[PDB]
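> Let me begin by handing over the structure; questions about it come next.
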Amino acid sequence: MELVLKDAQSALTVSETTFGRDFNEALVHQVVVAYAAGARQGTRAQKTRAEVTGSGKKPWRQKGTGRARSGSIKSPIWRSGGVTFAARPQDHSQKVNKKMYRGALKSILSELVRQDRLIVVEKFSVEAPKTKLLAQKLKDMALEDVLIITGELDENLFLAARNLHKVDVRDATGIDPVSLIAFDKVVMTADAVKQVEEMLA
Amino acid sequence: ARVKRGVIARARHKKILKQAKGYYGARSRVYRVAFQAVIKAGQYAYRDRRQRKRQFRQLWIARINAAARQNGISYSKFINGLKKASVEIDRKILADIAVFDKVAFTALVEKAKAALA
Amino acid sequence: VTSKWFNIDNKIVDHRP
Amino acid sequence: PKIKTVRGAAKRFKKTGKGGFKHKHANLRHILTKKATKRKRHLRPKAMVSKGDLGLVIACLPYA
Amino acid sequence: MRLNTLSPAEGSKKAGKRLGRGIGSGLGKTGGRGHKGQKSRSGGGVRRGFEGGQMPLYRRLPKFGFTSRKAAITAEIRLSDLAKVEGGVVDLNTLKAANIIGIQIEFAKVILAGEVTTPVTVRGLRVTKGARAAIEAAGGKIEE
RNA sequence: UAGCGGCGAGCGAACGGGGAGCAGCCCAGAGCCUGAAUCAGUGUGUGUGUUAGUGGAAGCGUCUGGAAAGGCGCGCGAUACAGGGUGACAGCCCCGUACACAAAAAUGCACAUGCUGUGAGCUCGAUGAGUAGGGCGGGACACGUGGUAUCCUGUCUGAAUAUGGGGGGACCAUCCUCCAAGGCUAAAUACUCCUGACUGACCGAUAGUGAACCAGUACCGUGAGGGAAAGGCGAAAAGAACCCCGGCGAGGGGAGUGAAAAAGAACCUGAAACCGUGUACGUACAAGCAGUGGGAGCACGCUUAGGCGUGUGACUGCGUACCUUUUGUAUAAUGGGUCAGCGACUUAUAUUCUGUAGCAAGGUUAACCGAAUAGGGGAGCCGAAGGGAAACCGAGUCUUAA
Ligand SMILES: N[C@@H](Cc1c[nH]c2ccccc12)C(=O)O
Ligand SMILES: [Mg+2]
Ligand SMILES: [Mg+2]
Ligand SMILES: [Mg+2]
Ligand SMILES: [Mg+2]
Ligand SMILES: [Mg+2]
Ligand SMILES: [Mg+2]
Ligand SMILES: [Mg+2]
Ligand SMILES: [Mg+2]
Ligand SMILES: [Mg+2]
Ligand SMILES: [Mg+2]
Ligand SMILES: [Mg+2]
Ligand SMILES: [Mg+2]
Ligand SMILES: [Mg+2]
Ligand SMILES: [Mg+2]
Ligand SMILES: [Mg+2]
Ligand SMILES: [Mg+2]
Ligand SMILES: [Mg+2]
Ligand SMILES: [Mg+2]
Ligand SMILES: [Mg+2]
Ligand SMILES: [Mg+2]
């Protein structure tokens, strides 16, 4: 198929494998879950009975006092004692095969076309790093929540979008599975539509 | 991710102690005692759903036996004569006519006597 | 504290040897 | 960490093509004079580990 | 598709066992360990190959053989691997450069496995009888 | 893995490969020619960081309300919608933020430059002796004395000097490789008492530090040492003028403040055990896990031409708690005074099986690099071929002379 443009009502030729395959929900789920597991920082810890401050003294003698057996005041049964299975810092990142990662992007990318959430242009820039300029441009196109992918990122467009919280602007090398699903619309320049398909082999 | 048990535990305990209304002493106030009481109350209620069927039939038989002997026939011969006469009224209804309509009950005894004789 | 004096005494404790 | 092989088991079993293990027969080291040649002749070739024993061997040799 | 409309494949996410959490769960009060004994204790259980004190199997049976240091530096080559070298000549150096054998291999053999459909020149290798016939059927030659 | 090992429990390499980082020199000495490299110290200059800081955009109408930041309407700023506060939830009220600037004086770097110490280059020569090695005893090597190479030395001895010596896992011969018995040397690497900024599928007052609070305190011990408990009025003290009972009390009742005083200092919320006051029913001739099935009467509501709901429960059938451990417990076997809070199958890394997703005779990368969850990196690992103790042979191979 050929994506229709919006600058000249021309068309761009795209691979059927990249922009026309079926949606593999079970594969894309494993990839957006693996993405979120890699953003976890995993910094926390508690104290076992070994690391709680205290003494190793036995609170009372083993036999004869009429009280339950105790050997330590750091016992996790006691108030202010250790945690039984105290946490350590841990790494929550998973592995994604390269072919499963690239396969999910093609399933995601072709769904955006199928749901006409993908918009292709070759003209998207601003003349000054002004937030009111980009916001007026987006008003004309009828976009409010939008991800803008550019061949190479301009400094004017990067700076004009920082203060708009519904707008993120990215280079073709910086697309990720979760952001394509998050934003309502995706705008690609036809030179970013080029570069994504070679990256997707 | 620490979870506190306070809000859930309170509601689970309050569920048992509401079923223990009317019990004596700690059985309506104290969970360790009200729990065992609500379990045994459900054990009895299950068991006594079978027994309610046994105790009412045993009561209907005694009221038929009493009203039949007032007409000159025992229960064991009254029921046998109703089988030979192909009458199929159950004992729940016979014990109801015995009390409330004693003139219909006499007609049943004559039918039983005619078939048995 | 320590054990009760009758629970320490051998005569009271050791009645069935 | 990596599981450690039972190193004395690896000197006594070799894995075969479909996943069995072969071993040398016992009773052929000494008082051999008093044994029959028919008995000794049958103890020379290697045997296969029986079904009741496979579970013990497989746990001892995790890298076989 | 939204971030709250993705579901996993059915049968991929079996929930784990949670021992000691009640009567109704089926694993309460004992966690599938049965009653008392060595195996029911925390940290209990006997070591690998323990048979009760009876002389275990891997100590009942004799040791046999030795390990050959020559076997580790020897490799097998299949016939389907011969098309994967560059230049149509097969030797030790070309098989290492094709990532077919390891860098420490010194001896190789070509065995009848797979098939060859092109003329290759096998040089300096041992070839089985079956593979020698198969290489020459496709137009190749073997030297030493 | 190869090996070591009461060949048990266990211990466990190297060679070789991929990376991060990379750097070489001096004395054992004379001469020639000099100060020629380099380093160290100091002085000055220049740039840069640190130690205070400066400026920093743009909102009012109306509704509810104790109070507006909220609802509704109409506007504006944005290289600034990080965050915090303000009488409820603020881009435009405040402090900030992005951004742009700032140092009299001291100081860390990096250069340059001045001075002081340093000596660069060539030629010729020398080339670390109670040492290497050995005997005896131990220790280290993955290697437990073994067939045990190599290293270290308490003890007794003891060479050869580049025509010479060491090693190549007992030992010998050949070959290869390197020169002990003198010394110096950056980076990649380990760590955090302490300082700053930022972050969290970390905690939220029995948790998190022992310590959110004047805590290593109170208290305990001769001493070393042990070691607590204890957070929250309100937006703002507006923290209750005055009156009354009382002992010029404690405590209370009014008045007043406040949106709220049943927010009154023992102060947000205010559960349960436990203790009471009031009302409805039952209960002083009646024998037991205290319920359950039936059930009259009474009281209060309903709604009709009636019997329904709620409470109580005379009388009556059946009925010896729960946990645990056991062949077997009402058991006079165990455990629990009760309530509220906490309290036990986890984590990491190897391995096997099952499900599921990808690719498929192939699958997959690790460290690392990286404008960094992308992409590169195929070193490796597993599979497609087995038999034999092994050499070896190979869809076969071992056995055996067959
Ligand atoms: N019966 C005496 C003596 C005593 C003191 N301690 C004891 C211990 C065991 C026996 C007797 C005692 C008492 O109580 O004063
Ligand atoms: Mg703690
Ligand atoms: Mg990668
Ligand atoms: Mg069960
Ligand atoms: Mg038990
Ligand atoms: Mg037992
Ligand atoms: Mg058992
Ligand atoms: Mg200022
Ligand atoms: Mg030697
Ligand atoms: Mg050698
Ligand atoms: Mg609290
Ligand atoms: Mg605390
Ligand atoms: Mg209160
Ligand atoms: Mg009475
Ligand atoms: Mg049993
Ligand atoms: Mg017994
Ligand atoms: Mg019994
Ligand atoms: Mg008891
Ligand atoms: Mg008793
Ligand atoms: Mg007790
Ligand atoms: Mg409790």
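From the backbone N, Cα and C atoms, a Cβ is placed for every residue, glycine too.
Dumping what Swiss-Prot says about this protein:
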MUTAGEN   A:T131 to I  Does not regulate the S10 operon; assembles into ribosomes in vivo
MUTAGEN   A:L134 to P  Does not regulate the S10 operon in vivo
MUTAGEN   A:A160 to V  Does not regulate the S10 operon; assembles into ribosomes in vivo
MUTAGEN   A:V167 to D  Does not regulate the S10 operon in vivo
VARIANT   A:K63 to E  In strain: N282; confers erythromycin resistance. Ribosomes bind erythromycin poorly and have reduced peptidyltransferase activity. 50S subunits assemble normally, even in the presence of drug, but assembly is cold-sensitive at 20 degrees Celsius
> Roughly how many Å lie between the Cα atoms of A:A160 (mutagenesis position) and A:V167 (mutagenesis position), rounded to a whole value?
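Roughly 10 Å, rounded to the nearest whole number.
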> Looking only at A:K63, A:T131, the recorded positions on record, which one has the least crowded Cβ, with the fewest other Cβ atoms within 10 Å?
A:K63
> Taking Cα atoms as reference points, rank the mutagenesis positions A:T131, A:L134, A:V167 by distance from A:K63 (variant position) and give the first.
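Result for A:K63 (variant position): the nearest of the mutagenesis positions is A:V167.
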> What residues, ordered by sequence, lie under 8 A Cβ-to-Cβ from A:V167 (mutagenesis position) and sit at least six positions away in the same chain?
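Counting only residues 6 or more apart in sequence, the Cβ neighbours of A:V167 (mutagenesis position) under 8 Å are A:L134, A:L138, A:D145, A:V146, A:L147, A:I148, A:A161.
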> Counting every protein chain present, what is the number of Cβ atoms, excluding its own, within 10 Å of the Cβ of A:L134 (mutagenesis position)?
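Other Cβ atoms found within 10 Å: 24.
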> For A:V167 (mutagenesis position), what is the secondary structure by DSSP, using just helix, strand and coil?
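Where A:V167 (mutagenesis position) sits, the three-state DSSP reduction gives strand.
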> At a 10 Å cut-off from the C-beta of A:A160 (mutagenesis position), count the other C-beta atoms across all protein chains.
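Other Cβ atoms found within 10 Å: 24.
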